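A quick write-up on the structure given underneath.
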Amino acid sequence: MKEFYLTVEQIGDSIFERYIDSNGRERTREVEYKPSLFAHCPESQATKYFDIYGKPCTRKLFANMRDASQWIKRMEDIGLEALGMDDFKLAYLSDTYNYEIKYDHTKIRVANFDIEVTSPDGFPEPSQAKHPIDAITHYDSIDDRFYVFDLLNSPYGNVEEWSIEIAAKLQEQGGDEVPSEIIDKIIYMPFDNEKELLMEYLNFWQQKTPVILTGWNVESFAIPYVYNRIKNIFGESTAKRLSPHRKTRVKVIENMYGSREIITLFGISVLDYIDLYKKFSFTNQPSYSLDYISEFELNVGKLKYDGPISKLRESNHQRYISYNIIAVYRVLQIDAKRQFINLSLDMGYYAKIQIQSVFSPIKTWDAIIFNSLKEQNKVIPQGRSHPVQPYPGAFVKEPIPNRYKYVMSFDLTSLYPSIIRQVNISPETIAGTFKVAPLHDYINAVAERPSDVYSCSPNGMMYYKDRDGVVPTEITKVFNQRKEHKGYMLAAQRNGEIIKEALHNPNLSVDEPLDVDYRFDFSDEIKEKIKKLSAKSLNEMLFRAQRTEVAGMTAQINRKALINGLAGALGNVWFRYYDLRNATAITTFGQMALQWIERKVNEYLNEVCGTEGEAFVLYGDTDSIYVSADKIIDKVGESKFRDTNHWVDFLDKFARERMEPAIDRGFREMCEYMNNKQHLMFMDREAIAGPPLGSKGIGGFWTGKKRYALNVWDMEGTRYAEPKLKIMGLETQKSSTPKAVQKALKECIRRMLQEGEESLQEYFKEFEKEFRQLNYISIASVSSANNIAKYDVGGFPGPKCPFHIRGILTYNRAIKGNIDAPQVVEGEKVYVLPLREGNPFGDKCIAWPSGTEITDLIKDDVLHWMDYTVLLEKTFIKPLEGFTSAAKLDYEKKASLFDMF
DNA sequence: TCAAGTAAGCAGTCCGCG
DNA sequence: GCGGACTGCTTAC
Ligand SMILES: O=c1ccn([C@H]2C[C@H](O)[C@@H](COP(=O)(O)NP(=O)(O)OP(=O)(O)O)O2)c(=O)[nH]1
Ligand SMILES: [Mn+2]
Ligand SMILES: [Mn+2]
Ligand SMILES: [Mn+2]
Ligand SMILES: [Mn+2]
Ligand SMILES: [Mn+2]
Ligand SMILES: [Mn+2]
Ligand SMILES: [Mn+2]
């Protein structure tokens, strides 16, 4: 096969590379790499090398990397540009792998581990590692085995060996329920002493040295803890055996209060799964314990036990070891669903970067663009310094707050990059400028046409129409990948609705799920075979379809994030191709397109409805329009459809047949106007929304910008079995809203939209009567905790102290002295509850870390003092008043000028 | 040169107010 | 007790 790399590092004048050779074997090599950089020279020069502007360049071949750096610095001291790729590991990979890399993931050792450390005296600080490591479980993807290192004797208790037969039993039969499909994959190794355990771990690590290293929080706890514990017992140089080149960086910062640590292990690409999840998952969780996310992602149950984890090894070593194995497996399960490692690998190899660089869009694109330029024998510009300048972004229309019964929506496909391709925006396609009118004049087609010769944006920029840009070119490739995957995703989603519907009519037999690809729309024969399957079969198919759709989501939305990352990068001073002219060319064009198309859609709709000067477009954000369909529905009545699906079918046809072509005509005109290279403003229909036919529902409402709810029947061609609420911005969407209040406001909204005022009130009365019976954690607010120290001391609230930060201080005073209480962590999220006046805490609110019950120390007298009246009003009534005042309903009634028996 | 962007809502603090 | 200027956080895009 063709070779590919695993890791690369720069060590002085040395590149260290781990790689897979042409035979499939893992190898390592040290290369004294000779880098090249370039300098402009006179046009009188025989040279194949030009920079991206067409200026001639001469190559300088250096004997080592140190020299290249030295030269770069003299060039600055002289004031002349030093061109070329200055991140030498990137250039090396580009020289070494001059082809599209087809990697083979079964040869990439992916490791996943979790450690346990008993700690009677508070959270075990990694920067100190003063406690024994009493368990490690380490899964190796190539062995497909879980290696378990278990400490039987430690100064914190002697325990006997762990039992694999008891691990397997149902929890109800006294077992730990280690899932059956991994029981056979476990390899168990007890140890009399910590030293022999760590020694043996290090020996294992050498034989099976991770390429990709993951886990939950491994970056902040496991890795630094292991590194520092090995250091303390054996010395640093032994601790350095964790790096395949024996080099590490610490790192630092710290800082207070009181200390944290991050180790860098050269020759390993660490991808902490919690980071992969934050970047790639597009959720905002109230908490990031493995148990919360596992439950969220997998629908598995909380990992139950009695007593604090500081006594768990002692009271029940058996469960302790089993829960350690399970945590590792759980991260394996989250990844089989989300597929973030596979994505990281796709992106990393595509860009030709270090796999951990996928966290960096700027770095990812620097390498993609660099590689694309080096193929044409071109020379990248030097990275310059720039001051940080704010600049204008998208347009958002101000909506009239109201209920809106029937609404269709339309949204532009991949807007920013589409713009980049339509206008042909690139550092090296800049043609000149033109004198700019106010933006309203373009939108209204009254300003003079910018140019006859160049592609333009209403920010005043002009671009060459003939030559293609490195940016448009490379941004198209990734776009095309996103398109593909989105299709798989949507198809799996439609396939999902078809299965759901068939679940209304099983159908009693004994069968197997059909063998099919959920990435493509079910054929008619397949649809036939399905209408005759059992509930078992069909449920297995729904699961499979929903997993194919999740995979499609991951692959498509993150490819979109990448491309959008490029547009935003142009506005980041650390980006080699930073340039506000390009950044604003994109954004300003986007504001124009949205407002232009608003005008056009109003013009077309007034026409066909024969009416005049009426607003059909009710809202719009960046690249979307929301269209009232009341008068399109009314033009016909009402009657006059048989059921909901009928009018949905109507509007669908009307969008596809009448509106779609006028929109396209509208944007075709806009393209001509700006004389663009290619027409790519494609605005597909999104939601079709309204109340169930016959009901008293309102269908939808806006309260303001970025705050609306819609009852949707069809979404971008997916006709839903049951109506699905599209809620944007409302408290139901905010991670800081208590879980139970989220659910309650959602149900209030479901009612308003589907059933009307009377149903709303009915439910609101019930929730008020029952509020106080809820679990305290389900009605607690949530907040991130930044810049905490600032608002001490000592330790009481200082001036301007935020409410949640106040709660942490109240917590910090409550737990002063008890070495057992779990500590709030700077930058982490916290639960927050208000307290009644006269509480023994001495203030109006308390806060503890999230995803955790509050410590039994103070728990009992927090419950006693929680202020329900304030909670309900703050988190539930205020926001509800918002919704209903906007949609002109009341949640209570209402003094009716009656009343009477 | 370790480093995608802007727009904009709401909850809270501090101050004003016979 | 309510509205205006500010911080802090959080979504929508
Ligand atoms: O995180 C984002 C999201 C969107 N945007 C910009 C770019 C995007 O093209 C534009 C429109 O927002 P959408 O949510 O519609 N995404 P896009 O149009 O790219 O993709 P699509 O509509 O095809 O899903 O807003 C960002 O700059 N950053
Ligand atoms: Mn024994
Ligand atoms: Mn059970
Ligand atoms: Mn654990
Ligand atoms: Mn969309
Ligand atoms: Mn869009
Ligand atoms: Mn779309
Ligand atoms: Mn959009």
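Method on record in the header is X-ray crystallography, 2.4 Å.
Cβ atoms are placed via backbone N, Cα and C, with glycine included.
Marked as Mg(2+) 3 binding site by Swiss-Prot on the basis of experimental evidence: A:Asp411, A:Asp623. There are 19 other CB atoms within 10 A of the CB of A:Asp411 (Mg(2+) 3 binding site), with all protein chains counted. Taken residue by residue with DSSP, A:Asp411 (Mg(2+) 3 binding site) is part of a strand.
Taking Cβ-Cβ distances under 8 Å and a sequence gap of 6 or more within the same chain, the neighbours of A:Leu412 (Mg(2+) 4 binding site) are A:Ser418, A:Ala593, A:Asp623, A:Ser624, A:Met681, A:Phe682, A:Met683. If you look up Swiss-Prot, you'll see A:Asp411, A:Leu412, A:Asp623 marked as Mg(2+) 4 binding site.
Among the features that Swiss-Prot reports, substrate binding site is placed at A:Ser414, A:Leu415, A:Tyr416, A:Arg482, A:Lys560, with the record citing a large-scale study or a structure entry. In this structure, A:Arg482 (substrate binding site) is part of a helix by DSSP. The number of other CB atoms found within 10 A of the CB of A:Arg482 (substrate binding site), across every protein chain shown, is 21.
The Cβ of A:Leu415 (mutagenesis position) lies under 8 Å from the Cβ of A:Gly590, A:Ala593, A:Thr622, A:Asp623, each of which sits 6+ residues away along the same chain. The mutagenesis experiment A:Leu415 to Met is recorded by Swiss-Prot, whose note states: No effect on base selectivity.
Looking at Swiss-Prot, you'll find the mutagenesis A:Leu415 to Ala or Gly noted as follows: Decreases base selectivity by several hundred fold.
Record note (Swiss-Prot), mutagenesis A:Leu415 to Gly or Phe: Increased misinsertion, increased mismatch extension and inefficient proofreading. The unchanged residue is displayed.
In Swiss-Prot, the entry for mutagenesis A:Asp621 to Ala states: Drastic decrease in the efficiency of incorporation of dGMP. The structure shown retains the original residue. A sphere of 10 angstroms centred on the C-beta of A:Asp621 (mutagenesis position) encloses 18 other C-beta atoms.
When Cβ atoms from all protein chains are considered, those within 10 Å of A:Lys706 (mutagenesis position) total 13, not counting its own. Swiss-Prot gives this note for the published mutagenesis A:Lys706 to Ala: Almost complete loss of polymerase activity.
Swiss-Prot gives this note for the published mutagenesis A:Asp714 to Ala: Complete loss of viral replication. A 10 Å cutoff on Cβ-Cβ distances gives A:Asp714 (mutagenesis position) a total of 21 other Cβ atoms nearby, all chains included.
Listed in sequence order, the residues A:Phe410, A:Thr413, A:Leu415, A:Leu594, A:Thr622, A:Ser624, A:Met683 complete the 8 Å Cβ shell around the Mg(2+) 4 site centroid, once A:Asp411, A:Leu412, A:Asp623 themselves are left out. Distance between Cα atoms for A:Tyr416 (substrate binding site) and A:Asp714 (mutagenesis position): 25 Å, as a whole number. In this structure, the CA atom of A:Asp621 (mutagenesis position) is 9 Å away from the CA atom of A:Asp411 (Mg(2+) 3 binding site). In the shown protein chains, 20 other C-beta atoms lie within 10 A of the C-beta of A:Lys560 (substrate binding site).
Between the CA atoms of A:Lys706 (mutagenesis position) and A:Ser414 (substrate binding site) there is a gap of 19 Å, rounded to the nearest whole number.
Here A:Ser414 (substrate binding site) comes close to A:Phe479, A:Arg482, A:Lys560, A:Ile563: these same-chain residues lie at least six apart in sequence, with C-beta atoms under 8 angstroms from its C-beta. Neighbour count (other Cβ atoms within 10 Å of the Cβ, all protein chains): 25 for A:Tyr416 (substrate binding site). With a 10 A radius on its CB, A:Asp623 (Mg(2+) 3 binding site) counts 23 other CB atoms from all the protein chains.
A:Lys706 (mutagenesis position) carries neither a helix nor a strand DSSP state and counts as coil. Each residue contributes its Cα atom, and for A:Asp411 (Mg(2+) 3 binding site) and A:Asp714 (mutagenesis position) these two points are 14 Å apart.
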